[PDB]
Every structure is written in structure tokens, then in C-alpha cells.
Amino acid sequence: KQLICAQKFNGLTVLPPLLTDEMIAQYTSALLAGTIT
Amino acid sequence: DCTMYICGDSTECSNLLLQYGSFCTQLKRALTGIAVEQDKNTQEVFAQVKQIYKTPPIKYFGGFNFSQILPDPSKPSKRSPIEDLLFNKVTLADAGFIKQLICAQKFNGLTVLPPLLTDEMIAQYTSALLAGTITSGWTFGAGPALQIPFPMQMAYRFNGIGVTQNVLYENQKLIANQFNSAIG
Amino acid sequence: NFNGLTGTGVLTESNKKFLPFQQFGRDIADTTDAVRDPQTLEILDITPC
Amino acid sequence: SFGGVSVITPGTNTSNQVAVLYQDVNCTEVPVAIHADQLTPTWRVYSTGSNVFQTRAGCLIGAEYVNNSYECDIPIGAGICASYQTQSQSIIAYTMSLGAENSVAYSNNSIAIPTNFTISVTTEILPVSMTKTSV
Amino acid sequence: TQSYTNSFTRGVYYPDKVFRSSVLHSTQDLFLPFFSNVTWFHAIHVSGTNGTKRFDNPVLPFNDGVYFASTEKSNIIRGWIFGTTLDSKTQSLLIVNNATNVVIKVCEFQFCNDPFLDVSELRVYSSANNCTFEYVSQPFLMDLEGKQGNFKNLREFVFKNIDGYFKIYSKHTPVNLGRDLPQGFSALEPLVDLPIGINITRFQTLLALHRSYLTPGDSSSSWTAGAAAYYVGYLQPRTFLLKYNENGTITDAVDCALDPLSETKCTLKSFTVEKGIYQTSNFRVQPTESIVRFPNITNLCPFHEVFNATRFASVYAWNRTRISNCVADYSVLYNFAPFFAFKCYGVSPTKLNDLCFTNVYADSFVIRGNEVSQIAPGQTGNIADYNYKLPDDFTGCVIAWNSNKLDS
Amino acid sequence: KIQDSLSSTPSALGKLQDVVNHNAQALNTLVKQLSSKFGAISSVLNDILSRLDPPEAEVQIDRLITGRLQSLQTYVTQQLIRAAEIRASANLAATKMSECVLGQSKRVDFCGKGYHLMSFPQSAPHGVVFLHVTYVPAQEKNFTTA
Amino acid sequence: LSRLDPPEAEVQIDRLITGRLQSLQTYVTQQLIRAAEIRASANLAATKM
Amino acid sequence: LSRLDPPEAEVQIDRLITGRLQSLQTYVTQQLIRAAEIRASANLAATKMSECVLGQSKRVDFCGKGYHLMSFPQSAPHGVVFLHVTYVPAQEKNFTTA
Ligand SMILES: *[C@@H]1O[C@H](CO)[C@@H](O[C@@H]2O[C@H](CO)[C@@H](O)[C@H](O)[C@H]2NC(C)=O)[C@H](O)[C@H]1NC(C)=O
Ligand SMILES: *[C@@H]1O[C@H](CO)[C@@H](O[C@@H]2O[C@H](CO)[C@@H](O)[C@H](O)[C@H]2NC(C)=O)[C@H](O)[C@H]1NC(C)=O
Ligand SMILES: *[C@@H]1O[C@H](CO)[C@@H](O[C@@H]2O[C@H](CO)[C@@H](O)[C@H](O)[C@H]2NC(C)=O)[C@H](O)[C@H]1NC(C)=O
Ligand SMILES: *[C@@H]1O[C@H](CO)[C@@H](O[C@@H]2O[C@H](CO)[C@@H](O)[C@H](O)[C@H]2NC(C)=O)[C@H](O)[C@H]1NC(C)=O
Ligand SMILES: *[C@@H]1O[C@H](CO)[C@@H](O[C@@H]2O[C@H](CO)[C@@H](O)[C@H](O)[C@H]2NC(C)=O)[C@H](O)[C@H]1NC(C)=O
Ligand SMILES: *[C@@H]1O[C@H](CO)[C@@H](O)[C@H](O)[C@H]1NC(C)=O
Ligand SMILES: *[C@@H]1O[C@H](CO)[C@@H](O)[C@H](O)[C@H]1NC(C)=O
Ligand SMILES: *[C@@H]1O[C@H](CO)[C@@H](O)[C@H](O)[C@H]1NC(C)=O
Ligand SMILES: *[C@@H]1O[C@H](CO)[C@@H](O)[C@H](O)[C@H]1NC(C)=O
Ligand SMILES: *[C@@H]1O[C@H](CO)[C@@H](O)[C@H](O)[C@H]1NC(C)=O
Ligand SMILES: *[C@@H]1O[C@H](CO)[C@@H](O)[C@H](O)[C@H]1NC(C)=O
Ligand SMILES: *[C@@H]1O[C@H](CO)[C@@H](O)[C@H](O)[C@H]1NC(C)=O
């Protein structure tokens, strides 16, 4: 995104989590399938 | 209190502190979080029960004697003899009781906020869940407390660890005497 | 170095609506975000590198 | 006779009325005594003569005691929590209601056993990660 | 006439020149208390012709600036007056506007009334004696007419003299329809700045007495009602938390010293506070007076004897003198020596006359110029380690002056 | 009805809301810490260099840098504690996932209140929410036992 | 503040206040860790109950 | 202390000692958090010993993966290492049930 978050041109960066919230949902769905089948 | 602890009633020192940025509002927030976390700790540990139980007026548990752990009306704090033993053993320093010498000398913004659950309702929680665990067993940990007699609850606990009810119902007096001696 | 206010970054034509007197923009950082050119009297944007 | 000052208020969009709590001080001495350029908080417009209750955490200004006890909303200390109550809206400070008082029918032969159950779903919200950052 | 009114929420300006948007920045500066007492004033000169004399001009205090708000048709009010002690004993200010002009003077003006004869000059001062500063240029107020008197113009002026740079924070709000100080909120922006330097504690203003109207007469006082159409407010130093709009203006603001709810909104940077308890500040009982208990001594211990001597001993054998019970004034000694160097240590000589000492010791000698600075706690050399050393924890200070005229 | 409870409740995801807002507030305080004089003439480096000269500019910058470094230090110091508490909560969540979800739990009042049947986890922003399915004995009737 | 003059009393006060602030920060940093330990013990106590 | 003189060496030493003290304070602040983490892990290890080693655990996925049988601990440098023994159903076959 290069106003509050954009203002951080002060060496303060937030790193994206390794597991984006589309594979975490896959994990949850998979173990739901396990726990209900 | 940052201002009181650092610059005691000095306008110039307070002015010099103000420029330091929001380095004490954060300090206040940290300790406020600590205090509310303490209150939540006590509430979570003790207030596991939605409703307060009272022991039945009569006290017979098939030879089991809970006199040392159930609160007594004789003592003015409504506590168990054991609980009073612990209260005597532990030497509390401060409790925030509007004292108005070590605690007194803290005219430096260091105050001790009294806990939300005073030690007369914590005793009520403890007594309530004691009544629950000695009249209803575990059932009050799941739903409405289910009135179950204590020798039978005891035989059920024995069933829990693979000893079967017959051991308990053939040794009830022995288990009661051992339990009473241990509690004493 | 607009009117003695320094800083390093890219300047874009901003959509801010600085009032006739307000000169340097701000965000909630106590750091400048937009500036008005003292000569052209137009509202620039400040975005560091 | 200094001490902490705490403001007890409901949500701003519920009222603009608050009840001040002074930390660890009896009111009969200082917080009732007030004059212009005498106490550092100049918000002292509060009466200090009405709705003055005494609490072990220091006495409270702005709310009146109620014998009734409910699940407490704004914690105060020493088993006291004030909350907004419809009389017709004012702040009331009471003693904590520990919970619904209940009895059991323990006997040496009576038992209680359910005949119908109830499946209920609860929620436990556990954080597992916080916003990773680098400086 | 004079009457009182409630300030409501008004008298808020932008503390700075800088722009903000969707910020809740707070500041400490001079402001108007919200819901404060405001004094109306009116001057009746309509019957002045039929004798009876105006007789209606108080001496309004100025302490810590003044807020101004009123509604004049075109130029009914012209200017204001600052100063103190009135007479030529001290100075005074003569701020007044002219059509499209303004003239400022700090001359020592002696006067008795405030009648700026016009609808000219004079009648309001009689001494252009020792004027120090003057100023001109565009006037503060621009008149705008909505073709009718319904749009009653309101001229909100913030007046301050903090280290000069006298402030013209002002705005035009003709949205009034008759109600005095209508509910709402507007901000104020500056126009000009200029330093003078003067102790002002008196305020007065100038009206158009030569043609006045709508000045009813009554005995209204002590929190009563009366039409004056001229408001004055005083400022006190406060902390304010301001809501800067998305556009950049000020939409609304709250005080930090009026109500505990406002104090909460100020101590946590938000206009909205939810249910719960919060910590704001403490409360301290203020001192009633200050008590001094310095020992009851009057015999001034001899400092002239040690300072102004004729046989000052050598450095290798320094001349030590003990000071005993005495009240010593460390301000009469400045004429006892040229005082080439009067540097002092952790005790500063300035408020040295408000301290009490166990016992004071003075040692006098003579040294060379290149070693006048050699005497200090922990110095090393010839004298500094062989003839006289000061310990590192030494408190007090040294006095040096050249004696080349005498010791030659 | 659990979806309706979550939707119409004032705030049920208080823990995740606090987890996000705590980092947001810490970051904003850290950034706002840049504008403080820390006992220096000004808090802007270009000005404190151009107006001043290196002799005392060095010590002024030293004061500003030690203040700034201490302010940054407190941020990470509280960050380690927050992440340790989050590690404890995540270990608690992991055991809950390993048990309540992948089997029944004989631990009473661990996987929700009441006797436990199973659970269904659902992904959440910066956290996980469990849907414990629990057996509650509900209404009862007294009997006479021996 | 009764002995010095403001010019250097400012730096003396600043040195004292930064020392005091460091001392106070140490206390709260220790308190946070003690609270983490107490919270772990209290969660263990809640599970035990 | 061989170069300067006490007057200014006092402030120079003061700056050096406050820097060194800040550095040392950082070390023990990190040590406290590290030891808190190790204490939590050691409580986990103690519960793991008392549960897995001294009996079967009905807790799923606590003492290794699969149904738990027992555990043999092994001493490790500044740590403990468990040998969980687990029953995994391995190969299976479908069937018809009612
Ligand atoms: C308004 O009144 C002032 C005095 O109250 C007058 O100032 C004169 O301004 C003109 C402008 O060129 C000068 O030539 C005169 O010398 C000024 N007179 C004095 C006595 O200073 C004038 O009547 C008005 N001011 C203006 C027009 O600037
Ligand atoms: C104010 O102006 C008056 C004008 O007369 C000054 O009065 C005299 O000024 C001369 C200047 O050479 C002095 O020698 C006299 O002693 C003054 N007479 C007095 C003071 O009675 C007066 O000095 C001026 N004051 C200032 C402060 O400028
Ligand atoms: C401005 O001048 C007036 C002149 O009266 C000062 O008022 C006097 O101040 C002294 C010093 O404190 C005191 O004797 C009284 O407060 C006043 N004297 C009389 C006779 O009333 C006023 O203090 C001056 N302002 C400032 C800021 O010094
Ligand atoms: C030291 O004390 C003597 C008094 O013994 C004073 O001498 C005066 O010096 C001034 C200036 O030269 C003369 O105007 C006086 O007439 C002198 N008076 C006397 C009585 O001598 C003075 O206080 C000091 N003198 C020196 C030279 O420092
Ligand atoms: C040291 O003290 C003073 C300072 O020069 C010298 O002078 C006498 O000091 C005594 C007090 O000790 C006074 O009572 C005398 O009045 C001072 N003057 C004379 C002429 O005696 C004193 O002589 C010095 N002592 C030394 C150098 O041993
Ligand atoms: C203040 O009042 C409380 C409540 O009555 C009382 O317990 C306390 O002792 C009083 N303060 C002192 C110092 O006695
Ligand atoms: C500034 O000056 C230039 C030329 O000197 C002129 O063209 C322009 O109109 C002036 N004003 C603005 C706002 O640029
Ligand atoms: C506050 O409450 C009022 C009425 O109770 C409501 O209209 C308003 O939307 C609420 N505001 C917020 C921010 O919740
Ligand atoms: C509370 O209880 C006592 C007596 O029962 C007394 O203070 C008062 O009458 C009661 N107050 C109310 C509101 O019932
Ligand atoms: C229950 O205990 C009481 C008190 O000892 C006794 O009188 C009663 O007979 C007992 N009932 C049974 C069924 O044992
Ligand atoms: C204003 O002053 C009058 C009389 O001086 C007084 O009666 C009234 O209470 C005051 N109001 C405020 C808000 O100060
Ligand atoms: C605020 O800005 C917007 C867009 O720049 C504009 O439409 C609106 O009129 C402005 N509000 C004012 C000037 O009050």
C-alpha cells in the first residue's frame, strides 16, 4: 500500500503472515471434513 | 501516577516532563491492564459457577466430616477453619483500606487498588462450589446441580478409577475415618 | 525545503482542501503528510520514498 | 491528602452524566472541601454533598447506594460496582451480586436424574497470532 | 448597562498554523472556558445632549488577554484601549480602526473617557509624550451586509499579548438571527502579529458616542438581564482537545478542565467514551500561604573586610575566614570588586539569598592570570595540586578579578 | 442461533479485537514518539543540523537518539511479553485443537461448558474461534435411591 | 529549584527525570513479566478447578 | 582516567556507565522473558512426564500422534526428550454398518 498505515515511512513495516487467509480456511475445512466424516 | 512520582508538585518539572511524549499515558495503560487482568484472573478462577449454593442445614455425609473445610457461622468472616488458618499464616502488607508506616510513606503516587472481589465474596464462591461438589458431585459442573447423596457420589468416584462400588460400600466407615483423620 | 520544512520523498498533486491559512498537512503521527507550495499556492502531497 | 481520581461513566451515547470516584480517601476530610484555586482538578463543579457514598477503595461521588445487587457492569473495588439504572436515568453504586442464590435438596436417599437433555454450542475465541512487524 | 450571560461553547481558535485532518490533537494554551461567565456592557450617550452626562464607562480588567464579541451596524465600535495606571506614570495602547486602516500606539496616554469624536480623534488621550512604537496597515474587521439587519454580524476577536506578537484571531459569523451567542461552534484564525512589550492589566474600548441609539437605561446588576450587544470574555491557560475535520477545519472541541467527563475524553484521545472506570489525574490541596522560618539574625557578617583587603595572603598560605551567625545579602558585594569572573558551581548566585548554610568559608589569595581558571575541583598542575585543591564534591564558588593596578 | 448471537452481540470477539488494537496502539505510540524534544531544542534533525553546528549538534543528536532508542526499546520489550502471552494462548489453542476437535475430551469444562461432544474450529483474523458442541443434562426429576 | 537558576536547573532536572523514568520503566517491565507468570499460574489454577 | 581530569571525566564516565547499565538492563529484560518461556515449557514438560510417562493419557495428540501407549524420557543437555510409543491403526478396510 506504500492514511494511518500509509504514514509508516519510518522503517516500521508489518510483514504478511506466512499462511494467508485462504490456506488457513483450507486447513479448517479439511479438518472439519475429518472431524465430521 | 507518573507526574506525582516524578515531579512532585513542581510546575517546571511537570512542564519538562510533558515534552517527553506520550511516555506516561502508555505507562498508565500498562498498569491499568495489569489491574483489570488481576480482577479477571480472580473472576475466572473462582466464578466458575453461575449460581451460589448453600450447604443443607443438616450435616451428615455417611461418616464424612467436612467441618474444617465448610465455613462456620461462628467466625465473623464466614470462612472455613482451614481458610482462617491460611489467612493467619499469610501476612498481607496492604489492601487499600483508606488508611489515610511503610505503606504510609508512599506519598509518591504509588497506590494499591483493592481487588474487586473482596475476601467475603471469594469465600462465598468457595462455599458455593463446595456445596456443589459435595451435594451434586460433577453434575453441577455441566448442567443444573443434581442432588446426589455423598456415599453414592463417593462410590461413583471409585467407579471412576476402576475400584467398583463394592469396595466403598463395604469400607464406608473406614474411608470416612481415614478422610476425617486426613482433613484434621 | 518548503518554508524551512525539510524531508525526503515524492510529491504529487494532492486532493486536500487546506484552508486559506493552513500550510503544512498532518496525519496522526505529528509528521507532515501534505504541503502547500508557498509560491504556486497549490496543495501538494508528501509521500516519502 | 492526595489520591487518585477515577471517573465512572456509562457510554457517552447513553448519557453525559458521570460519577467521580476518589481513590483511598474519606470524603469527610478533603474531597468535600473544595474552593477555587484550592484543588488541582478544576472540574470540581460536582456537589460533594449529594449522592456521596463511602467505599473501601475510597469514597464515591455522583452515585447513590442501592440495596439491590445485580451483575455488576463497571468494576470499582471491594465488591462494589456502579452501573446505569432507570429510576429517570441516574448512576447507582451497589454491592456485587455474586450470582443467583440457589439451594439443593440433599438427602441420604433422594437422587436427581435428568430426563431430557439440551445440546448447546458455545464459543471460545483464542488468538493464535499477532501482527508480525519489523523495525 | 451591564448583564451576565453563559459562554456556551465558543472562543476556540487553531493554536497553530499547521494543517490537520481527522486528527484529535490536543494542546495547552489560552482559551475560553466552556459555559463560562461573560459580561455584557452598554454605553448610554443618547441623552448626553440633554445634559445628564454619559457617566457609563467602567475600567475593564485585561488580565491574561480578552475575548471580544459584539454586533455593530457598520462601525459602532471602533477600537480598544490597553495600558495600566492610566496616567503618564505608565504606558497605554490606542488600538483603533479607520475605514480601511488601523493605527496602534504604545505612548503614555493620559485621559478620562472613551469618546472618539467622529460620527476625528482626541478626547480620549492628551499625551503624545514618549511614544515608543507605532503601526499601520489593513484593519482587522471587514464589514459585510446581507441587505438587512436580520443577519446580525458577530465579530469574535481573540486578544492576547504573550511576549508581544499581538493576535487578531477572528471570524465573521452573520448567521445570527437575534439570539445572543447562538448554539453552535466556529473557529478563529489569525491575521497579523507584532511585539511591543508592556504590562497590560486594563481594558477599555471606543464607541461612536456622537451618534448612538438603542441604549436603554436601567439599574440591572448582580446577575440580571439587560440588552447590551457587546460581550467581553477573559482567557485562562487551559488544555483543549480539538477535533480537526476531514476538510481541515475544527468541527467540535471539548475542554480538559470543566467536567470529569470532558477530562476523561481528554485523557483518552477520543470524543466517545464507553462504559467503564477510567483514571484521569490526582487531587492535591493547594497551599494557603508560604511560611518562612529563617533564623532571626540581623548582624551582617563582614564581607567587605575579606573582599576589600590590602594584604591578601599568598596562594601557598591562603587566608581562611569562618562565617558565623549572620544574614548575608549577596547583592551588595557587586561594587566591592571589578568581578572579572563570577562563575559559580552547583549553587547559583542568582537566588543565593534564599538559602541557609550550616557555615560559610571564604579563602582569599592571589594567583597568575594563566592559572585563574586552574582552581577547580580536580584540576592538576602546580598550584592546583601543590598549594590549594578543591575537592570534586566542592559546593560554593570562586570569585576572580584583576589586581594589576595595585599589585604592580 | 450462534451466528445470530455473534452478529447481534455488542462485542464477542473481544480477544481478537484487543489483539489487533493493541498492536495498532503500540505502533501509533511508537510513531508519535518521534515528535518529542527529549530535552533537545527541536525534534527535527535537518533543522537541528542546519541551524546548529556540530560541536553541540553532536550532543543534541545524542540526547535525541538515546531518547528515541529508549522509546523503541520499550516497544519491543512489551512486544516480547505480548508475544509470550500470545504463545501461551496459541499453545492452549493448539492443545484444544488437538483434543476438543480431534476427539472427545474427558476434561470437564475445558471444551465449552457441560459434557463435551465435539468441536468445530473456524478461522478468524489473528485468531481461531471454536464451536464447542456440548451435552447439558437440562431438566431433571428427583428419585429415591439406595 | 531553590539553589540553581533555570538555565542549568533545566539540564539538572532533565538528568534526574530521565534517571527516575528509567527506574520507573524497570518496575513496570518487571511487573508485566510477573503478571504473565501470575496469569499462567491462574490459568493453571482455573484448569485445576 | 589517565587522560581527562575528574571535572569532565565525571560526566564522561557517567555517560559511559549509563550506556553500559542500559545495555545490561536489556540483557536481563530479555533473560526474564526467555526464562518465563522456558518455565512455561518446563511446566509443559512436567505435565507431560506425569501424564504420559506415569500412565496412559486419553488426551488426543498430547503424547505423540495417535493413541498413546507410554513414554520413555531421555535426559538431554538443558532439556528433556520423550520417546512416545503410539498405536496407529495403520492399514484399514471398508465395511458395511448399521
Ligand atoms: C484614519 O485615522 C488616522 C488617525 O487616527 C489618520 O492617519 C492618517 O493617514 C494618512 C494616510 O496617508 C496620513 O497621510 C496622515 O498623516 C495620517 N494622520 C495622522 C495624524 O497620523 C487617517 O485619518 C486615517 N488613516 C489612514 C487613512 O491611513
Ligand atoms: C517623557 O517626556 C518628557 C518630556 O518633557 C521627559 O521629561 C524631561 O525630559 C528631559 C530630556 O532631556 C529630561 O532632562 C528631564 O529631566 C525630563 N523631565 C522630567 C522627567 O520631569 C521625560 O524624560 C520622558 N520620559 C521618558 C521615560 O522618556
Ligand atoms: C502591572 O502594573 C501594576 C501597577 O499597579 C502592577 O500592580 C501592582 O503589582 C505589585 C507587585 O505585585 C503589587 O503591589 C500589586 O499587585 C499592584 N500594586 C497596587 C498598588 O495595586 C502589576 O503587578 C503589574 N503587572 C505585572 C505582571 O507585573
Ligand atoms: C576599601 O575600603 C576603603 C575604606 O577603608 C574604601 O576606600 C574608598 O575608596 C573609594 C574609591 O577609591 C573612595 O572614593 C573613598 O573615598 C574611599 N574611602 C575611604 C574611607 O578610604 C573602599 O570601600 C575600598 N577601597 C578600595 C581602594 O578598594
Ligand atoms: C585570615 O583572615 C583575615 C583575612 O585576611 C586576616 O585579617 C584578620 O582576620 C581576623 C579574623 O581571623 C579579624 O578579626 C581581623 O580584624 C583581620 N584583620 C587584622 C588586621 O587582623 C587574618 O589575619 C588572616 N589570618 C592569617 C593569614 O593567619
Ligand atoms: C474511612 O472510612 C472507612 C469507612 O467508614 C473506614 O473503614 C476507615 O477506617 C476510615 N478512615 C480512617 C483512617 O479511619
Ligand atoms: C507568483 O509569481 C509568478 C511570477 O513571479 C506569477 O506568475 C504568479 O501568478 C504568482 N502567484 C502564484 C500564486 O503563483
Ligand atoms: C450511540 O447510541 C445512540 C442511541 O443509543 C445511537 O443512535 C448511536 O448510533 C450510537 N453510537 C455509537 C457510536 O454506537
Ligand atoms: C436498605 O436496607 C436497610 C434496611 O433494610 C436500609 O439502609 C434501607 O431501608 C434499605 N434501602 C432500600 C432502598 O430498601
Ligand atoms: C439420614 O441421616 C439422618 C441423620 O443421621 C438419619 O436420621 C436418617 O435416618 C438418615 N436416612 C437414611 C435413609 O439413612
Ligand atoms: C456568573 O456571575 C454571577 C454573579 O457574578 C453568578 O451569580 C453566577 O453564578 C455566575 N455564573 C457562572 C457560570 O460563573
Ligand atoms: C470539504 O471538501 C469537499 C471536497 O474537497 C467539498 O466538497 C466540501 O464542500 C468541503 N467542505 C467545506 C468546504 O465546508
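Along the chain as shown, residues are numbered 1 onward.
From the backbone N, Cα and C atoms, a Cβ is placed for every residue, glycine too.
Variant annotation in Swiss-Prot: E:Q28 to H (Swiss-Prot position 52), described as In strain: Omicron/EG.5.1; the structure shown retains the original residue. Close to E:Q28 (variant position) in the fold, though at least 6 residues off in sequence, lie E:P237, E:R238, E:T239, E:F240, each with a CB less than 8 Å from its CB.
For E:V59 to A (Swiss-Prot position 83), Swiss-Prot lists a natural variant annotated as follows: In strain: Omicron/XBB.1.5, Omicron/EG.5.1. According to DSSP, E:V59 (variant position) is assigned to coil rather than to any helix or strand.
As a natural variant entry, E:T71 to I (Swiss-Prot position 95) appears in Swiss-Prot alongside the note: In strain: Iota/B.1.526, Mu/B.1.621, B.1.1.318, Omicron/BA.1. Here E:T71 (variant position) comes close to E:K152, E:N153, E:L154, E:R155, E:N176, E:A229: these same-chain residues lie at least six apart in sequence, with C-beta atoms under 8 angstroms from its C-beta.
Variant annotation in Swiss-Prot: E:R78 to I (Swiss-Prot position 102), described as In strain: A23.1; the structure shown retains the original residue. Neighbour count (other Cβ atoms within 10 Å of the Cβ, all protein chains): 20 for E:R78 (variant position).
Here Swiss-Prot notes a natural variant, E:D114 to Y (Swiss-Prot position 138), with the remark: In strain: Gamma/P.1. In sequence order, E:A43, E:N57, E:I81, E:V124, E:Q204, E:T205, E:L206, E:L207 constitute the residues six or more apart from E:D114 (variant position) in its chain with CB-CB distances below 8 Å. For the recorded site, E:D114 (variant position), the DSSP three-state label reads coil.
Record note (Swiss-Prot), natural variant E:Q148 to E (Swiss-Prot position 183): In strain: Omicron/XBB.1.5, Omicron/EG.5.1. The unchanged residue is displayed. The Cβ of E:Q148 (variant position) lies under 8 Å from the Cβ of no residue that is in the same chain and 6 or more residues away along the sequence.
The mutagenesis experiment E:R155 to K (Swiss-Prot position 190) is recorded by Swiss-Prot, whose note states: Partial loss of biliverdin affinity.
Under the heading of natural variants, Swiss-Prot lists E:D180 to G (Swiss-Prot position 215) and annotates it as follows: In strain: Beta/B.1.351. According to its DSSP assignment, E:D180 (variant position) is coil. Under a cutoff of 8 A between CB atoms, and with a sequence separation of 6+ in the same chain, the neighbours of E:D180 (variant position) are E:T5, E:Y231.
Swiss-Prot gives this note for the natural variant E:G217 to V (Swiss-Prot position 252): In strain: Omicron/XBB.1.5, Omicron/EG.5.1. Under the three-state DSSP scheme, E:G217 (variant position) falls in the coil class.
Where Swiss-Prot documents E:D218 to N (Swiss-Prot position 253) as a natural variant, the accompanying text is: In strain: Lambda/C.37.
For E:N296 (mutagenesis position), applying a Cβ distance below 8 Å and a minimum sequence separation of six or more within one chain yields no residues. For the published mutagenesis E:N296 to Q (Swiss-Prot position 331), Swiss-Prot gives the following note: Reduced viral infectivity.
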*In whole Å, how far is E:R78 (variant position) from E:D218 (variant position) when you measure between their Cα atoms?*
25
*What Cα-Cα separation, expressed in whole Å, is found between E:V59 (variant position) and E:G217 (variant position)?*
19
*Near the Cβ of E:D218 (variant position), how many other Cβ atoms are there if near means within 10 Å?*
13
*asked:* For E:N296 (mutagenesis position), which of the three DSSP-derived states applies: helix, strand, or coil?
replied: coil
*How many whole Å apart are the CA atoms of E:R78 (variant position) and E:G217 (variant position)?*
22
*When you measure from the Cβ of E:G217 (variant position), which residues in the chain that are at least 6 apart have a Cβ under 8 Å away?*
E:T1, E:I44, E:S47
